[PDB]
Amino acid sequence: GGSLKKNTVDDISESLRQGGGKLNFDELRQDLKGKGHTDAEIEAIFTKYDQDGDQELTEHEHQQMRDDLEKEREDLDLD
Ligand SMILES: [Ca+2]
């Protein structure tokens with residue numbers, strides 16, 4: 001709709017919680033692939049958030065996800 005979908009975060013959030021708030025590209029991706037998530041979609045989300053390019057997504061990176069989602073889909077609309 002805008003930039004990110006709350007539905008996506010739910011998928012990544014759940015898988016992240018299972019790994020202990022921390023997971024690597026390979027582990028999260030496998031957990032994502034088993035849910036029906038495409039590599040392209042995962043790579044975009046992972047690249048988008050993995051600003052450190054450490055090929056790893058942590059609770060910190062995921063935190064921005066929820067924040068970035070609310071600044072767009074929350075507190076505003078038509079502007
Ligand atoms: Ca990272």
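Numbers run from 1 along the shown chain.
The header says solution NMR.
Including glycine, each Cβ sits where the backbone N, Cα and C put it.
What Swiss-Prot records for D50, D52, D54, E56, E61 is Ca(2+) 2 binding site. The Cβ of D50 (Ca(2+) 2 binding site) has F25, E56, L57, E61 as same-chain neighbours under 8 Å, each 6 or more residues away in sequence.
Among residues of the same chain six or more beyond the domain 'EF-hand' (37-72), those with a C-beta under 8 A of the stretch's C-beta atoms are 2-4, 6, 8-9, 11-13, 16, 21-25, 28-29. The domain 'EF-hand' annotation in Swiss-Prot covers 37-72.
Within the same chain, the residues at least 6 positions away from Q55 (mutagenesis position) whose Cβ sits under 8 Å from its Cβ are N24, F25, listed in sequence order. Record note (Swiss-Prot), mutagenesis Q55 to G (Swiss-Prot position 768): Strongly increases calcium binding affinity. The unchanged residue is displayed.
Among the mutagenesis entries in Swiss-Prot is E61 to Q (Swiss-Prot position 774), noted as: Abolishes calcium binding via the EF-hand. Following the DSSP three-state reduction, the secondary structure of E61 (mutagenesis position) is helix.
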Neighbour tally for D52 (Ca(2+) 2 binding site), based on other Cβ positions within 10 Å of its Cβ: 11
Site of maximum Cβ density within 10 Å, from recorded positions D54, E56, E61: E61
